[PDB]
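Following: one structure in structure tokens, then a few remarks.
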Amino acid sequence: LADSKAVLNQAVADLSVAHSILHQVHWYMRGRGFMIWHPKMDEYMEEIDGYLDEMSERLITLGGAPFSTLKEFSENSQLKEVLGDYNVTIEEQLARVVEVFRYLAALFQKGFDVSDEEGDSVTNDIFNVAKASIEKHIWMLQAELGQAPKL
Amino acid sequence: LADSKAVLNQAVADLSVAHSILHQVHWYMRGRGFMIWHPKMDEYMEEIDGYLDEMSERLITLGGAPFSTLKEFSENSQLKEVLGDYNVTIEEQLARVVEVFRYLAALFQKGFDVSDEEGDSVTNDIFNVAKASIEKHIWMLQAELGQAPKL
Amino acid sequence: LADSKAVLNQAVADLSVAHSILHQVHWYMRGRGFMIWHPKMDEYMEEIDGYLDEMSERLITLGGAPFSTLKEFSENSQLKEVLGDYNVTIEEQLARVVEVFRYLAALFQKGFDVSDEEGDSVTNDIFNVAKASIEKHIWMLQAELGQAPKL
Amino acid sequence: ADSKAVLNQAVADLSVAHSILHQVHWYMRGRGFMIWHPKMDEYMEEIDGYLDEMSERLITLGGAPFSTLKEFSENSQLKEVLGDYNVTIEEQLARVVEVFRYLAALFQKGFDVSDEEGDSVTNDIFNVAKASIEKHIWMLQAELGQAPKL
Amino acid sequence: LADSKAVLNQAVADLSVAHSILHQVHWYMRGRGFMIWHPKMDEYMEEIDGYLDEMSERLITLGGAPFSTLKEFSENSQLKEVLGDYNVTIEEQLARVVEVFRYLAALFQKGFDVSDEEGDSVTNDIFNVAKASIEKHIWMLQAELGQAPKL
Amino acid sequence: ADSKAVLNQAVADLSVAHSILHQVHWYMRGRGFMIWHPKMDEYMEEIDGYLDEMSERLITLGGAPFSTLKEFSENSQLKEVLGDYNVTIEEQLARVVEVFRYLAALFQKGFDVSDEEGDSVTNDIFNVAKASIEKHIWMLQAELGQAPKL
Amino acid sequence: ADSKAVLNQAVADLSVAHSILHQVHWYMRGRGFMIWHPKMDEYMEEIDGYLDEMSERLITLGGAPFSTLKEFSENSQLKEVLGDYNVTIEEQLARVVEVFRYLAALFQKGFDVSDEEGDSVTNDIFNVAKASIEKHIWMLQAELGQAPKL
Amino acid sequence: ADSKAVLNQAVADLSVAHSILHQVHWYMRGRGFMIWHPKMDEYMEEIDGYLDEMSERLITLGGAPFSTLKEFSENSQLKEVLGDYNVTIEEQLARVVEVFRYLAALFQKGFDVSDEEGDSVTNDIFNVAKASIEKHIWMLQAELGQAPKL
Amino acid sequence: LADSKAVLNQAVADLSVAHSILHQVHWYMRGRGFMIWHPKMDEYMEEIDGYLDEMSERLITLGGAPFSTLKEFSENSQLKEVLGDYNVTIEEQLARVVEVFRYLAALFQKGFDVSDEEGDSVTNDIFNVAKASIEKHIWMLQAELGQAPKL
Amino acid sequence: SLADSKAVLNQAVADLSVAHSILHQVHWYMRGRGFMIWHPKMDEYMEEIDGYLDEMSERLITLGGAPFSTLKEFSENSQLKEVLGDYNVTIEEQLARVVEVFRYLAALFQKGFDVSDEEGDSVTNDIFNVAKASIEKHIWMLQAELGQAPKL
Amino acid sequence: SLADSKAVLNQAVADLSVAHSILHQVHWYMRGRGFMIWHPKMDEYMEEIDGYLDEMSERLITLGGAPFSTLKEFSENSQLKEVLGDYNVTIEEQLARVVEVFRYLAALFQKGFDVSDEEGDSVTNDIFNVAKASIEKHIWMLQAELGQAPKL
Amino acid sequence: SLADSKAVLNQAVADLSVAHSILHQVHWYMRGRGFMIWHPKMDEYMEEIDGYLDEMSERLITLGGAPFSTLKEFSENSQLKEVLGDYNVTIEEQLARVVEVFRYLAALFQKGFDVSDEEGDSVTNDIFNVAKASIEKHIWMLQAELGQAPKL
Ligand SMILES: [Ca+2]
Ligand SMILES: [Ca+2]
Ligand SMILES: [Ca+2]
Ligand SMILES: [Ca+2]
Ligand SMILES: [Ca+2]
Ligand SMILES: [Ca+2]
Ligand SMILES: [Ca+2]
Ligand SMILES: [Ca+2]
Ligand SMILES: [Cl-]
Ligand SMILES: [Cl-]
Ligand SMILES: [Cl-]
Ligand SMILES: [Co+2]
Ligand SMILES: [Co+2]
Ligand SMILES: [Co+2]
Ligand SMILES: [Co+2]
Ligand SMILES: [Co+2]
Ligand SMILES: [Co+2]
Ligand SMILES: [Co+2]
Ligand SMILES: [Co+2]
Ligand SMILES: [Co+2]
Ligand SMILES: [Co+2]
Ligand SMILES: [Co+2]
Ligand SMILES: [Co+2]
């Protein structure tokens, strides 16, 4: 992803798939902890939606063309989805969120570097704010799971 | 509309005892999850109160006379109460809220059928709306307990 | 602290029945002043429930087991309930609320004296605050009835 | 076709009911003014809510709502009289009760016509409005020392 | 209630795609009226997201398993997406939304009928409430476009 | 007396003005519907505010306000025509402009008469409403590519 | 006498009216208490607003408001008597009307005096206070079954 | 004396305190005006709260609150002097401090009497009011570069 | 109405410059009282902006052409600006705001008088509201400085 | 501790400062199931402690006292002991530590209640009483989470 | 010393003051279809401009500088040109004027970012970056309304 | 990899705990004209300082660190010094000692910015920059009250 526009568009696809995964987690969750983690998936979705909309409209702003179909989202995203399954444990659900969040953090880091090289300081700030917040969530999720954040 | 009026009053007694059970759960609750489920019982209590007041006033509106004494509630209710017990687990407190809810969901279907058979479309709606919500609570409570809703 | 605990539990019983009586009044009310006094019963029921929840909790906090079934409330309450009746006038309904409140205020005095004698200053403060407020309500209700508070 | 017709009728009758509530609001005198005067405001707002919901359902369905005082006045089954300060509180409220009984009946006819046409959306609008008007009948009737008598 | 379940899942699919289409419209919009219609797409998206969650959740409550991957949304949906294009006119964007919305309303009617037949009154109301609001939107969008609703 | 008379005239004209704004709200079609449709709602709330404040000023002065649709359309100098979807947005807005120009002239007559009779309270009521309707005329006219032409 | 004079007069009279409204609020007994008791709070608050506004207009103008009970009591044209629970609701309201009628008259004087002096700010302050007090008289009188009779 | 008597004495003195705080509010001049002028409003409001509560407790116990400026002025142990713009900020805050010291000692009196009587509700009112007043004394004194010296 | 129009436009010019002067006071202020008076300038400026907007729009409403460039404000306003100076005292800064306010108050009386005679009552009321507030501010600023208002 | 109201107020200032520090440690070092509810709950406990601290300290100043107001003064005068943060502590052990601190605070407040009562400082007395009431309520809820009676 | 950071902040003060005058003119003198949306939209933009002006001016003060604070300094130091108000300018032309002022502000903010980056004034650097980010989004939006790409 | 960023974050945890304790003393011991405004202003300062402490400690936890979490740790690692509370300090002096603290914090935040930039920790770098921006604005205002330029 050799420039700002490219990694912004990659983030548009990855964020769209992350949203979909978070929604599955929300829906298929069963086990002690549902009542706290089910609405928490709403908060994560709303935040993922905020990045999605901000990164897409930064891309538009720069002269680019955001991915904007489910097809383009699936094809371009590096995240893989699987069928919903009620028998997944809470720990496994939260671990899956952590993995998605680690991927997104690493994508925002790439986004940060690329935009830093090109002198696109606005795009740079957008990836940094998003990175900061995702990393904080990794700490909390990991701590729920009895672990160090291990960034 | 004798039957619609009768099931409305049945609900008044059952909602009164359901309220009393939820208060017992809320008070005698002990175990991991207390801090989430104790205030959650207040929320369920507020919603129950809401049905009670609405169904009771629908009864008065139709020229009936709501049950309005603890004796009437207890005698007329199909719900049975037991002495408060601190030694009940959280899981089993929750499962008992589920049984009460499954009861109410059934009663509200009866109320729906009866009112639909009498062409009391207003009472019909009241039962439907209340049924919709209790059923959603049944899904969530069951999810916490690692089970399907099994309506 | 057996006596403090005992009177807290008496209040749980009496407040549950007081709430049931106010609800009756609220529903069976008819006559000029209905539009102001019907919603006013909601306000009183809300205050009563606040007292109910705070006193039971304090009892739980003290190592006790509050009454938590309709039977327990009805058997232990000194208050008596009669079938709802639409023919009772507005002023009769108010007078019956005054009686209930007069009983609650006297009960809360006994709560105050007993906890004071036992040195349970937290419980003592709870009765005092509840008593202040009920007595204010006696004044207002009597004033509507054209009478002195007559505490 | 007929559900369109009951929706338009409601438009006419809600516009007249609003004018009547406003009269009661203005001409009211006697014990209870302070509570019943602003109550007529809450009534007019709820009435206005129905009116706007129903004309818009009519437009949505391809209709042409009444939208002139002549159309309202001529198509409504409710009659107005000149404002009179001398009416008692109890009679004002009884007048409102009667307006409300009429609207509860019209909302019923509304429910039945759309139910037969299978206009389920219009069916629900009539059901929701009927529910609230009947609750109001209970309370007004209660103020007046009477049973609801629907 | 197999057909109610199956119609809820179809909605899940079509709402997910309708949301994607509204998002594309939001992003790719150019021309007089942008300032009003661009944020208006967000309102519609929120409303769509509401149906999505209520419907998906009702399916779960009924013992179903909702589509929860982009692949499932894309392949089960009757709606079809095209690549984003800035050169479309405002008027063409709005008509595109009208067509998506006409589809949704008809889909909701199917859901209402199927659920009425099975006696699942709860799902029945959900479709009816959603149908009402989408129809209201069709009126407004058509009005902006100088046409009657033509339901 | 003249103040009473013009307050009453306003009650009738504001009632009819409210009916016309509603029709414009409902029958509007064309580019700009999405901004002007809810905007008619704001105009109607403002008109209702004047309606109820002038009417209550009249009652307060010992008068008896018009309070039936009959009285409203008999006393109002505004003309209502049937609702017509094929009217243009710019034509609907020009129609609101006329009604407002009329109301603003009426509120001037109310200002004048109340000032001559010594009724400073009623005088402010007219002045406040005139200020606001005229502000609205500027904006409407500016949307139409025109000067206020007050 | 002059703008400063009638503002200071209003200061003394508002302080005394405040005190009287407090009396009614406290000794009220009879059907209607539950509505009229808190209504007296609304009136007192409104009175305090006039009070504050007029004193500080007096200070702004170079004057020196009465700021002792001796001053309010000796300069006020209103008369206080001892509280009494045996006064009925009907009678309590009548006294409030009397106070408000006095205040409306005071405010007319303030209007005429400030208008002749060209002090338009004070003029507005008196006009706004009067407008509100007169509305309250209509409502109070209407609870009492009477016309406002300004 | 008894709880009823000191409550009524509190009614007297709070009324007068309020009158004095109003004077400080109005007549204030000097550096710090902008912070201290609205601060007097906060204090007045808090004083009004004690007044209303203590008065209604009196009524509730079956007493009869002072309710005329005459009774307030006579029964209060606080002395009023004429408003004067020439007092310093430091002198103004000193006057307020002495009113508060007085009130806090009165509330101690009410506390002591009510405790002996066993009227625990009245006791609480006095204790709550005393708590807040003494906190105000600390802050006032600190602004003045002094210890609270209660 | 040519004179009402001329005084509204004078006010547009004088308010623009008064705003500029208040911003200077806000920025360059030093000395005891900064913490209260610094944010107070903001309140004054927001008040000044409100008059600016209302008077300019009344002029538009009347058929006029408001000054709308820095050159026009500066050449038309009777108020003179000097360069920012940190060394001015708090008491000197407040005195300056007093003199600006005295001018505005006089300008608003002049606006009242011309509009009162010209029959334009709307413009008249705007000047009167604004004069009322500015005069109260004069009282308060003067009191701060230990002086009578001296209007 | 022990002389008068002024002295127990100041003992509270010191013990509340340390209690705050312990809760912050629990908030930070917390790991395990329940983190998502109990991590933010620590913030609530901390806000409430801070409210006692301020109110008590300011009551002291109001009485003519000089509150402790350095870390050294807090840590030397307080009966609470702090240990180094440790992530391996279980959640149930974390909550059990909060209960101990709260049990200590309740006992401190009862002593403050008594002392101030003995001197007739009734304003101070109510401060201690209000604070004790809510801490005891928290001991109830915390213990309940831990499957225990409050055991005051 | 940050000489050039201070100087670009002052250039921003003068340019923001003039930008504010121009949006106000567009606001007052606007006529044509879209008035009802774009007239209040100018108020939003003006508020945003005033925020930048106040932040950039108070950063400059904070650094020991001396902000422009008279109309004369604003008009003489600003690179932006004002012309007389004219009701006969179309909507599209007004929006174009705004787009032009915004292109300029974004180029000035870019210069502010670059200069402060070089002098190690990271705080000033973030102020210019935040303002730029937002101005650029508006240019996208305004251009879209005009049927154009943003062409940053 | 991030050792130096971790160490400065933790330094800030200690310094901010001490800064909070000093603002508290200033809040409590303050006397003289301007008390009514500067007393509550310390609460605003205290809440802002708590926000940095919490965010910086959690950033430390997030990177794999172990934040200081005891008064002893705060006292021993902080470079700030505390003295006994004293009512006879003047307002200007109290205000000057807050400025001293804020100058220290601003320089700590600059160091943290620098170290985190050097290690490529852009998230940490931003936290210090935001904190610095705000602390420096307060120095400006406090100095202005004291009749001085900011002197950063
Ligand atoms: Ca499982
Ligand atoms: Ca684990
Ligand atoms: Ca009866
Ligand atoms: Ca195009
Ligand atoms: Ca004269
Ligand atoms: Ca100097
Ligand atoms: Ca362990
Ligand atoms: Ca157990
Ligand atoms: Cl358990
Ligand atoms: Cl013109
Ligand atoms: Cl002087
Ligand atoms: Co967007
Ligand atoms: Co009810
Ligand atoms: Co509870
Ligand atoms: Co509408
Ligand atoms: Co959901
Ligand atoms: Co009205
Ligand atoms: Co004042
Ligand atoms: Co009261
Ligand atoms: Co404007
Ligand atoms: Co404090
Ligand atoms: Co500023
Ligand atoms: Co935290």
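What you see of chain F is 23-172, where the numbers are those given in Swiss-Prot.
In case you wondered, yes, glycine gets a Cβ from its N, Cα and C as well.
For reference, Swiss-Prot has these:
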type    : residues                  : note
VARIANT : F:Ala27 to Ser            : In strain: 825
VARIANT : F:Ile42 to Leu            : In strain: 849
BINDING : F:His47, F:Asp74, F:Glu78 : Fe cation 1 binding site
MUTAGEN : F:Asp63 to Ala            : Decreases the iron incorporation but is still capable of binding iron to some extent
MUTAGEN : F:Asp74 to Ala            : Abolishes the iron incorporation
MUTAGEN : F:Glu78 to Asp            : Decreases the iron incorporation considerably
MUTAGEN : F:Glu78 to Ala            : Abolishes the iron incorporation
BINDING : F:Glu78                   : Fe cation 2 binding site
VARIANT : F:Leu91 to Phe            : In strain: 854
VARIANT : F:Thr110 to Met           : In strain: 6407 and 825
MUTAGEN : F:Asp137 to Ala or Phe    : No major effects
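Taking F:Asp63 (mutagenesis position) as the reference point, the recorded positions whose C-alpha atoms are within 10 Å of its C-alpha, out of F:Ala27, F:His47, F:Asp74, F:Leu91, F:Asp137, are F:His47.
The number of other Cβ atoms within 10 Å of the Cβ belonging to F:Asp137 (mutagenesis position), over all protein chains shown, comes to 16. Sorted by the number of other CB atoms within 10 A, the mutagenesis positions F:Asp63, F:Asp74, F:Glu78 start with F:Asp63, the lowest. The Cα atom of F:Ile42 (variant position) lies nearest to that of F:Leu91, taking the recorded positions F:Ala27, F:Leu91, F:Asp137 as the candidates. In this structure the alpha carbons, written CA, of F:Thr110 (variant position) and F:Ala27 (variant position) are 36 Å apart. Across the fold, the C-alpha of F:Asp137 (mutagenesis position) and the C-alpha of F:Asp74 (mutagenesis position) stand 21 Å from each other. F:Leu91 (variant position) and F:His47 (Fe cation 1 binding site) have their C-alpha atoms 20 Å apart, to the nearest angstrom.
Cβ-based neighbour count (10 Å, all protein chains) for F:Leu91 (variant position) stands at 25. Within the set of variant positions (F:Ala27, F:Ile42), the lowest number of other Cβ atoms found within 10 Å of a Cβ is recorded at F:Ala27. Proximity of F:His47 (Fe cation 1 binding site) to non-local residues of its own chain (separation of 6 or more, Cβ distance below 8 Å) is seen for F:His59, F:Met62, F:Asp63, F:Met66, given in sequence order. Checking the recorded positions F:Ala27, F:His47, F:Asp63, F:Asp74, F:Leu91, F:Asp137 against chain E with a Cβ-Cβ cut-off under 8 Å leaves nothing.
Listed recorded positions: F:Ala27, F:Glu78, F:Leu91, F:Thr110, F:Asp137. Those with a CB under 8 Å from a CB in chain D, in sequence order: F:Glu78, F:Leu91. Here the recorded positions are F:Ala27, F:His47, F:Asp74, F:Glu78, F:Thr110, and the ones sitting under 8 angstroms from chain G, going by CB atoms, are F:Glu78. Secondary structure at F:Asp63 (mutagenesis position), as computed by DSSP, is helix.
DSSP assigns F:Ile42 (variant position) to a helical segment in the three-state reduction. Calculated from their C-alpha atoms, the gap between F:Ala27 (variant position) and F:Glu78 (mutagenesis position) amounts to 13 Å. F:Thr110 (variant position) has a Cβ environment of 14 other Cβ atoms inside 10 Å.
Classification of F:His47 (Fe cation 1 binding site) by DSSP places it within a helix.
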